Structures are given as C-alpha cells and as structure tokens.
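Trainee: Please find one structure pasted underneath; my questions will follow.
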Amino acid sequence: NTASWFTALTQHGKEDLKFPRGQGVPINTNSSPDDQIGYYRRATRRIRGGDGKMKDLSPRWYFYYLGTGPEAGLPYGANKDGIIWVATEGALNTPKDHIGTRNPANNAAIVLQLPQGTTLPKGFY
Amino acid sequence: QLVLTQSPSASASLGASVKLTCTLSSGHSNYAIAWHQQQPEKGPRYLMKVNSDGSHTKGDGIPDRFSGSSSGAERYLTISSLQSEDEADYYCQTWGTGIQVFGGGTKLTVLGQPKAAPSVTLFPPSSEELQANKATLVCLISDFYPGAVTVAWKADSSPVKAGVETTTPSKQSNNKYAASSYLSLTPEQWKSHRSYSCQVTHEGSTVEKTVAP
Amino acid sequence: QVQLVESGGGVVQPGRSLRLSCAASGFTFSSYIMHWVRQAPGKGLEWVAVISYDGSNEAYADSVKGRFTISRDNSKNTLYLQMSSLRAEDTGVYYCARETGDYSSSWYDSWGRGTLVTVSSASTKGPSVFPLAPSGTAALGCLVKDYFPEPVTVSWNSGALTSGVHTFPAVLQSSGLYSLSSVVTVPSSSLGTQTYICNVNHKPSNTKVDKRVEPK
Ligand SMILES: [Zn+2]
C-alpha cells in the first residue's frame, strides 16, 4: 500500500498549480539536496452541487519524488495532464528508489510545507 | 494559490482585548506574515512580523499591548487594553518569490466608548456668494460620539428637504465624529424668510441653531 | 525619521497614461527595495509592483503587467510608477512602501501617505472660495465650493495660524462635485487687530486661492 509522503496541496483557482523555478519541492529536514525533485499529481473528487448535478471539487495535488508513485515511469519534465514537475537547484535527475512512497499503515503523512522566498532576490542573493 | 483569509469584522469593548486571525492557504503553514493597521482616512502603519513558531517582532513605537502568536496555518494579532485609537482596518501581509499578498482586512470596532454631544455652528451665505447669485447655509457638527446624527433643516418653522447635502460622520483626530450639512437656496429665498435653522439630533437629544438675513 | 511622499495623482481619462512619483527621505534610499501598493475606494490593499535596490530587477502584479512599469532615480531619491492603458478599476489611492532591510523577508516597514488616481471622463474643476465671517472666542471660516476631484488643502495665514483650525471632510454632492469648509476658532478681541486669510490649494486644477475673512 502506497501514498504520497505528504499531505495534499489544495488548488484554489481554475488554473493549475504554478511554482517559481527552483521551488515546489516540499520542505523536509532530513532530505538530501540530491533528492529535491519530483512531481505533483492532481486528484479531483466529485459530489453533488447546489443544483443537484454532479460537479468537481477543488483539485488536490500530491507530491511524489522523481521515479516513485503512480507516474514513477515518467522522466522528469515529461508533459502529461495533471502532472507538474518541480526541482530544487542541485537535485539529481535520478529515480529516488530509496525514498519510495509512504505506507499509510506505518506512517502518517508529513504536513506539506513550501519554502518562503523574498519577493525579489536580496541579501546574499 | 498563496492566499490570506481574514474575517471582515471584529468587535470588543473598550479596555478589553481582541484576537484577530489570518489564515494561510495550504502548503504555506510555515510562512511568516506581517500585520498592518490602517486607521480611518489614513494610510497604513506596520505593526509586527509574526513567525510560524509563534514568536513576533514589534515595529518601533508599537505598544506592548499589541502582540502576535501562531498556531498551524493561523496567525494572530492580539490587542489588549483596547482604546478608541485601535479602531481601524487590520491587514495581514505575506510574501514569496515574485509575489506579495494581502488579506482582505478586518475592521475592528471598539464598543462602550463615552457618549459626547455634538457642537453645532451654523453660517449664513456670505455677501460674496449672494452677489454671485447663489446661497449656501453651512451647518458644522463636531465632537460627537457615537458617530450617528440626524440633520433636519427648517425655513422659518417649515421642514425643508430639497437642496440638502449631508456628509457621513467620520472620526476625527480627537476620536469624536464630525459631519457637515449644506443647504442650497436662491438669494431671494434666503432674504424672504425670517430665518433658517439647522436641527441636529444625536442619541435622543436635539439642538437647533438659527441664522437670519 | 523615514518619510515617503507620493505625488502625481489626479484625473486621467480611460486609456490614457499617468506617472506617479514618491519622494523618499530620512534613510539611504539606494539601500532598500521599494514597492507600489494600491487601494480602490472602500476595498483592501493590493500589491502593484516592486523594484530592487539599483533598479536591476523588478516584478509586477498580474493585474498591471504589461501596462504599468516601475522605475527608480537613486540620485534624486525618487520612485516612479508609469501607468498606461488606464481602466476604471485602476482608480484608487496608490501607496509607496519600503521593504524591510531584513535579508530573509519582504514585509513593509514604512508606508507613504498615498496619492489618489481618478480614472474617469469627468473634468477637473477648481473651487470657488467664500469667506465665512464671524458672528470669549469667535468662529470664522472658509467655504470651498464645487471642486473635483479630492483633495483640497486649506491653511490659514500661509501656515502661521494652526491652533484652533478644523477643516471638515468634504461632502460629495449629487452633481458629482465636492464642497468642504474650514473653521478656525480665535479670540474675539483679535477681530480687528488680526488678519485672517485662508489659503486654498486644489492641485489637480492648479487652483490656489487666498480669501480674506473679515467681521460682518
Ligand atoms: Zn486551503
């Protein structure tokens, strides 16, 4: 049994998730910078709307490290609907077999947290 | 996708304390925010940066009665010993690479302030305006609380409603309200009645000022 | 003390262009990132644009991209916003703001006073000014009638008279024009010794009126 290591991102508009270049990989203290690369995969639930007609809810997006999860066979950057690639500077373009996916029986999801940059590069950058 | 949610309003009693809430959208529960205060008819003022671990850093000149805290995706501004000056819209601000985001703002109202009766001054049309073939009566109303009044005009003893322009009361530097009412007349109207009156009613009580040609 | 002073607001026809400026003092201008922020009447704050220390980098809210630019003159301590293809929803107060010098964050630590931008077909109209002659203390004033847009500044005796002055908020008339009054409370014994002049400035129309107010 398999799951994203992280909780989902809720998309609030109509547009797909977008991330600044070099951002989008969830924070994870005990992670190597070689590993900071993967994809978000969209999931959409449907329920009845206020008019009784089936409708889509806000899509949720789940992160998977590169080479793991439902699209473990996709190479980084491959175009596919419902898939958003993200990578941090210095990440290695290699499958993250050792990280794999989360077994929900043994671990709860890690709260997905993104980095917070400055509006423009400043300070040392 | 980076969104700050604030409730539109809040209220608490004078001298009491209030807690305002800003909520970060999903995936940003680790972000720091800043709180800004915008007093009525004023630009904003930086209050405080609040971090996700609950710590906060006041700006210079911000009183100790303002503090900040945090829990999960929620960021709080706590104001104790509430004073009249604390009525304002409060905005949370956050930031990220390439972006700058504000909440919708929370309007804070501070209940139980002391009643204060209006001061009323009524001016007749100037000689110069009449010589330009116009006539304006100027009714000036200050120093009242709460900030709701009723203004009624009279020609002699008859109520007049046409040609009246009255402002919405707004808070002044001394934390009481001011308002204005203007009555437009022809010079002949002005000269042909015995007097004109401005009646200001506030929290029950009415006063009336009167001017004559 | 850090100060930010915005200028250049006024009336602009839709589709036209307008440049705002912000004069900074009290700190080393070239050491700080500077932002523009706006507020439509009765709505919230909305970020507009950001410019780096030396003007080499910039970014824009999606709502103004391709229409507004931001620029900076460090020698003259001034920040600008060039606005073009203006639409009615650009109307509002525009604020200059200083980003903290903190290396790791981008909160604003200082705000300007704001300048009003009015995107409309209505024409600019300067006020007519009439004295409100006085009847311990007497109240005397100036009526500032029929102008557009806000704001008007009133001073008294070119600024030397300040104690006792109350300038009231303007009324918006059904004609679409504004009027306001300014009153100053003085000692009765001063009437006849002291000259009282109110100085009215309506920048959007370059109207500058001084009206003497004498007892009746
Ligand atoms: Zn959410």
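Note that chain A is numbered according to Swiss-Prot, with residues 48-172 shown in order.
Heads up, the Cβ atoms here are built off N, Cα and C, so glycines get one too.
Quick paste of what Swiss-Prot says about this protein:
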- A:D63 to G: In strain: Delta/B.1.617.2 (VARIANT)
- A:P80 to R: In strain: Gamma/P.1 (VARIANT)
- A:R92 to E: Complete loss of RNA-binding (MUTAGEN)
- A:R92, A:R107, A:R149: RNA binding site (BINDING)
- A:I94 to A: Partial loss of RNA-binding (MUTAGEN)
- A:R107 to E: Complete loss of RNA-binding (MUTAGEN)
- A:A119 to S: In strain: Zeta/P.2 (VARIANT)
- A:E136 to D: In strain: Omicron/BQ.1.1 (VARIANT)
- A:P151 to S: In strain: Omicron/BA.4 (VARIANT)
- A:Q163 to A: Partial loss of RNA-binding (MUTAGEN)
- A:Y172 to A: Partial loss of RNA-binding (MUTAGEN)
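Have a look at these and tell me how they're positioned relative to everything else.
Mentor: A:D63 (variant position) falls outside any helix or strand according to DSSP and counts as coil. Taking Cβ-Cβ distances under 8 Å and a sequence separation of 6 or more, the neighbours of A:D63 (variant position) in its chain are A:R89, A:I131.
For A:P80 (variant position), the Cβ neighbour count at a 10 Å cut-off comes to 12, with all displayed protein chains included.
In the three-state DSSP classification, A:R92 (mutagenesis position) falls within coil.
A simple way to gauge crowding: the CB of A:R107 (mutagenesis position) has 17 other CB atoms within 10 angstroms, across all the protein chains here.
In the structure as shown, the Cβ atom of A:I94 (mutagenesis position) sits within 10 Å of 8 other Cβ atoms.
In the three-state DSSP reading, A:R107 (mutagenesis position) counts as strand.
According to DSSP, A:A119 (variant position) sits in a coil region rather than a helix or strand. Non-local neighbourhood of A:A119 (variant position): A:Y111, A:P142, each in the same chain, at least six residues away, with C-beta under 8 Å from its C-beta.
Other Cβ atoms within 10 Å of the Cβ of A:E136 (variant position) number 9 in total over all chains.
DSSP assigns A:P151 (variant position) to coil in the three-state reduction, placing it in neither a helix nor a strand. In the structure as shown, the Cβ atom of A:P151 (variant position) sits within 10 Å of 12 other Cβ atoms.
DSSP classifies A:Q163 (mutagenesis position) as coil under the three-state reduction. There are 21 other CB atoms within 10 A of the CB of A:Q163 (mutagenesis position), with all protein chains counted.
A:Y172 (mutagenesis position) carries neither a helix nor a strand DSSP state and counts as coil. Around A:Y172 (mutagenesis position), the same-chain residues at least 6 positions away in sequence with a Cβ under 8 Å from its Cβ are A:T165.
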Trainee: Near A:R107 (mutagenesis position), which recorded positions out of A:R92, A:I94, A:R149, A:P151, A:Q163 have their CA within 10 Å?
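Mentor: Final answer, ordered: A:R92.
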Trainee: Return the recorded positions from the list A:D63, A:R92, A:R107, A:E136, A:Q163, A:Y172 for which some CB of chain B is under 8 Å from the residue's own CB; sequence order; 'none' if the set is empty.
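Mentor: Qualifying residues, whose Cβ lies under 8 Å from chain B: A:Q163.
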Trainee: Which of these recorded positions has the least crowded Cβ, counting other Cβ atoms within 10 Å: A:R92, A:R149?
Mentor: A:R92
Trainee: Looking at the recorded positions A:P80, A:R92, A:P151, A:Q163, which has the shortest Cα distance to A:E136 (variant position)?
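Mentor: Closest by Cα: A:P80.
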Trainee: Quick one: pull the CA-CA distance for A:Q163 (mutagenesis position) versus A:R149 (RNA binding site), whole Å only.
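Mentor: Between the alpha carbons of A:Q163 (mutagenesis position) and A:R149 (RNA binding site) there are 25 Å.
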Trainee: Out of A:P80, A:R92, A:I94, which of these recorded positions is nearest A:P151 (variant position) by C-alpha distance?
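Mentor: Out of the listed candidates, the nearest Cα belongs to A:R92.
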Trainee: Calculate the distance in Å between the alpha carbons (Cα) of A:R149 (RNA binding site) and A:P80 (variant position), and round it to a whole number.
Mentor: 20
